[PDB]
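**Student:** Pasting in a structure now, in C-alpha cells, and then I'll have a few things to ask.
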Amino acid sequence: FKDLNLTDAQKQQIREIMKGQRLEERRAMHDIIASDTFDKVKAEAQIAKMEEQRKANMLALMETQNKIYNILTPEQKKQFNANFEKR
Amino acid sequence: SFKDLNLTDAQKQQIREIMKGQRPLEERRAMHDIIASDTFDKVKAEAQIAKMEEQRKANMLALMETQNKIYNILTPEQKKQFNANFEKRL
Ligand SMILES: [Cl-]
Ligand SMILES: [Cl-]
Ligand SMILES: [Zn+2]
Ligand SMILES: [Zn+2]
Ligand SMILES: [Zn+2]
Ligand SMILES: [Zn+2]
Ligand SMILES: [Zn+2]
Ligand SMILES: [Zn+2]
Ligand SMILES: [Zn+2]
Ligand SMILES: [Zn+2]
Ligand SMILES: [Zn+2]
Ligand SMILES: [Zn+2]
Ligand SMILES: [Zn+2]
Ligand SMILES: [Zn+2]
C-alpha cells in the first residue's frame, strides 16, 4: 500500500519495474522434518542450498525497491523512508 | 499447524519441554541504506545479504530440529494430517 500520492506516470513506471521481475526446496525440508532421526549434516546442506535462492530473492527485492525509490520526488521519498521505519 | 492436531495432554507437556531451545534491526538499517541510494550497488547488497549467514544457519538448525522432535511425538493419524497440511503451505 502507498500513501505516497503516486502520479499516474509513476504508477505506470512502478508496474513496469515489478514485471521486470522476472518447491524442490520445501520438499527437501519436508523430508528433514518427517524423518525418524534428525540429520544435522543433511540439514546443514539444505540450509546452504537455501542461501542461493534467498540471495536471488533478496537481490530482486532490493533492486526493485531501489528503482521505485528513485522515481519518487523528495517529498515522496521522506514518506517512503518514514514508512520503512514503521514496518 | 501443530496446534491444529488435537494434541494430547502428554504431547503438550512434551512440546513444552522440547520448546526450550527454542530461543536485529541492524540488518534492516543496512537494507534501508541500499534501497534509499540513487543507484543500486549490487556488490554492497550481496555483502549485506551474506552478513548474517551464520546466525541464519544456527536459527534454522534449531527450528528444523525442534520441528523434527515434535513430528516424532505425533501419532500416525496426526502425522498424516501434518503431512497433508504441509503439502498445502507457502
Ligand atoms: Cl513439500
Ligand atoms: Cl508419502
Ligand atoms: Zn512504458
Ligand atoms: Zn511434502
Ligand atoms: Zn520427499
Ligand atoms: Zn521409521
Ligand atoms: Zn554428525
Ligand atoms: Zn549465485
Ligand atoms: Zn517428557
Ligand atoms: Zn544504527
Ligand atoms: Zn548520486
Ligand atoms: Zn558464506
Ligand atoms: Zn520442521
Ligand atoms: Zn508423502
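Residues 52-73, 81-145, in that order, are what chain A shows, numbered as in Swiss-Prot.
Keep in mind that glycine also has a Cβ here, set from the backbone N, Cα and C atoms.
What Swiss-Prot shows for this protein is this:
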type    : residues               : note
MUTAGEN : A:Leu55 to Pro         : Increased chaperone activity, substrate affinity and chaperone flexibility
MUTAGEN : A:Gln72 to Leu         : Increased chaperone activity, substrate affinity and chaperone flexibility, despite decreased Spy stability
MUTAGEN : A:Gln123 to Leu        : Increased chaperone activity, substrate affinity and chaperone flexibility
MUTAGEN : A:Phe138 to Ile or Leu : Increased chaperone activity, substrate affinity and chaperone flexibility
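Just tell me what is around each of these and how deep it sits.
**Tutor:** Under DSSP, A:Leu55 (mutagenesis position) is assigned to coil, being neither helix nor strand in the three-state scheme. Long-range neighbours of A:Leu55 (mutagenesis position) (same chain, six or more residues apart, CB within less than 8 Å of its CB): A:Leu130, A:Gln134, A:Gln137, A:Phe138.
Taking a C-beta cut-off of under 8 Å and a sequence gap of six or more, A:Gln72 (mutagenesis position) has these contacts in its own chain: A:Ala118, A:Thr122.
The number of other CB atoms found within 10 A of the CB of A:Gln123 (mutagenesis position), across every protein chain shown, is 19.
Reduced to three states, the DSSP call for A:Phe138 (mutagenesis position) is helix.
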**Student:** For the break between A:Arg73 and A:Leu81 (7 residues unmodelled), what's the Cα distance in Å?
**Tutor:** 17
**Student:** What subset of the mutagenesis positions A:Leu55, A:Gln72, A:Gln123 has a Cβ positioned less than 8 Å from a Cβ of chain B?
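**Tutor:** The answer, in sequence order, is A:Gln123.
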